[PDB]
Amino acid sequence: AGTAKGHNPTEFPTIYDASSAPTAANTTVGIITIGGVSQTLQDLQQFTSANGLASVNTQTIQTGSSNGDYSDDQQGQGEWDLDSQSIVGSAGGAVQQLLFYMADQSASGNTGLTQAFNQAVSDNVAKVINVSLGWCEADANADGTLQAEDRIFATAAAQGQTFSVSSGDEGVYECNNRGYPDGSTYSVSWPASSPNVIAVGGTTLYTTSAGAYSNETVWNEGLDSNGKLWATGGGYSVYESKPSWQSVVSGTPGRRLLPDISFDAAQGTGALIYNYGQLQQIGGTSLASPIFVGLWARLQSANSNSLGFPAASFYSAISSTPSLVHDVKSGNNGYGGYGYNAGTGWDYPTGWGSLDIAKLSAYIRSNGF
Ligand SMILES: [Ca+2]
Ligand SMILES: [Cl-]
């Protein structure tokens, strides 16, 4: 069954059958960040230069008050590094432009992040926007953040923009102090639980000795030394109603089910990322979402950026056309015998699984999306 190892981001096209697709050279991509990206831009230069790629056109955008705090968060740089290098690698080494929509760190509440989302939608220049972040949806709901941000994502979807959002790293235990085992008590992350975004969960990725895809299982690496679970977020929103396209998954509640799709997330099978100059092997659903973003941006470039928000089409296409995905069947996203189990077809840990990009491209050529 393949081998578990780290991977250069430039390998993700081979792994997910995207090498025959155009690059994302004709599609602009956004990344939501918390604070600045000055070190991240140096790490991105290290990435493209080491891989012999053309340099990436970047812009940074202060999305809130002009007097806000956009200084670099040092630990955050590794996350913006994961996002940006994984997007560019998955995109085949080229994007039209990479836009960093930086959230103010000195704003009240969650308003810095809300303003970053808002700016990406108002500007309506990026076709695909990565969000490798989140938190307990019940906490977001309790202070009004959920409602305010969902309005923004609704505008995005109506405008034809794709927000991609990591499902979470806490398995079913998102709301229990961010991942502490809690028995049968299951919860999900915001903004992944929005029906106006594509929620991306996580796999453990096995490759053959030649580097081809072998298999994927659920991402679940168990507990760390603090006792926190590291596993793919998945479940259903307690607040958001089920969008009609999800009705194809029978026997589920009348709620937004997540994730929609999944890609590599296990640290043990994760991406090799330049962070403050040093190569580190990094996972999370923060990896899986940028993989999706880069791959989806290729399909946008192949289709003149004319593909709208793709949730309905994913559910109709994949339910009727199982060859479009790698269906994850093994593993669970809890602990101690609790959590959801993968299975045939759509499941709570992984949604439909990972996309086979060339097969999806051929489907889109025939059928539209
Ligand atoms: Ca499955
Ligand atoms: Cl909807």
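Chain A is numbered as in Swiss-Prot, which gives 217-585 for the residues shown.
Going by what the header records, the deposited coordinates were determined by X-ray crystallography, 1.1 Å.
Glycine is treated like the rest: Cβ placed from N, Cα and C.
According to Swiss-Prot, the protein carries these features:
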DOMAIN    219-583  domain 'Peptidase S53'
ACT_SITE  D299  active site, charge relay system
MUTAGEN   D339 to A  Slight decrease in activity with casein as substrate
MUTAGEN   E432 to A  No change in activity with casein as substrate
MUTAGEN   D440 to A  No change in activity with casein as substrate
MUTAGEN   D480 to A  No change in activity with casein as substrate
ACT_SITE  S502  active site, charge relay system
BINDING   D543, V544, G559, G561, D563  Ca(2+) binding site
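With the fewest other C-beta atoms within 10 Å around its C-beta, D440 stands out among the recorded positions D440, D480, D543, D563. Taken in sequence order, the recorded positions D339, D480, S502, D543, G561 that lie near ligand 2, meaning a CB under 6 Å from one of its atoms, form an empty set. In sequence order, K545, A558, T560, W562, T566, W568, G569 are the residues of the same chain, not among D543, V544, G559, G561, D563, whose CB sits within 8 A of the CB centroid for the Ca(2+) site.
Rounded to a whole value, the Cα-Cα separation of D339 (mutagenesis position) and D299 (active site, charge relay system) is 21 Å.
Selection of the recorded positions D299, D339, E432, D543, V544 by a Cβ distance under 6 Å from ligand 1 yields, in sequence order, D543, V544. Cα-Cα distance from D299 (active site, charge relay system) to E432 (mutagenesis position): 21 Å (rounded to the nearest whole number). When the binding-site residues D543, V544, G561 are screened for a C-alpha within 10 angstroms of the C-alpha of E432 (mutagenesis position), the residues that qualify, in sequence order, are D543, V544. In the three-state DSSP scheme, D440 (mutagenesis position) falls into the coil class.
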